[PDB]
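Scroll down for the structure; my scribbles are underneath it.
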Amino acid sequence: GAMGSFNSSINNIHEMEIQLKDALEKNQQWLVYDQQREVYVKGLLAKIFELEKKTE
Amino acid sequence: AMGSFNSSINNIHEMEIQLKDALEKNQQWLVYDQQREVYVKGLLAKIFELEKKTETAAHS
Amino acid sequence: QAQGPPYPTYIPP
């Protein structure tokens with residue numbers, strides 16, 4: 001216990017904390033990564049709009 | 001007073017809420033990514049199809 | 001097992 005389980009338990013909480021920080025980072029990366037895909041999407045839609053004027 | 005130690009204990013409890021909540025989120029990103037790529041490809045397909053005598057693909 | 005994007009900048013398919 002003392003030497004102990006407690007110590008391992010503390011480390012185990014430390015892993016939990018770095019795991020939280022990691023996840024929060026990766027989610028932020030996803031946000032930016034997605035924002036850029038939206039820029040691409042909007043461009044794609046602008047392109048389609050223009051392309052559809054020649055179909056007229 | 002363990003009141004200072006006690007408070008530290010639930011901050012840890014909260015930390016593993018926020019953790020649990022981040023992973024659920026991170027999971028949501030993964031499915032969202034999969035859905036958006038389908039969207040982009042469909043938009044690309046629209047363009048490809050739409051490209052009527054203004055561009056040309058499948059070219060050896 | 002949290003995962004980030006394939007890479008930091010978006011690259012279209």
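Residue numbers in this text run from 1 along the chain shown.
Determined by X-ray crystallography, 2.8 Å, according to the entry header.
Even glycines carry a Cβ here, placed using N, Cα and C.
Here Swiss-Prot describes C:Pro5 to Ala (Swiss-Prot position 801) as a published mutagenesis experiment; the accompanying note says: Decreased interaction with CEP55. What Swiss-Prot notes for the published mutagenesis of C:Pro6 to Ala (Swiss-Prot position 802) is this: Decreased interaction with CEP55. Among the mutagenesis results in Swiss-Prot, C:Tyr10 to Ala (Swiss-Prot position 806) has the note: Abolishes interaction with CEP55. The residue drawn here is the original one.
Within 10 Å of its Cβ, the residue among the mutagenesis positions C:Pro5, C:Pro6 with the fewest other Cβ atoms is C:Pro6. There are 17 other Cβ atoms within 10 Å of the Cβ belonging to C:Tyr10 (mutagenesis position).
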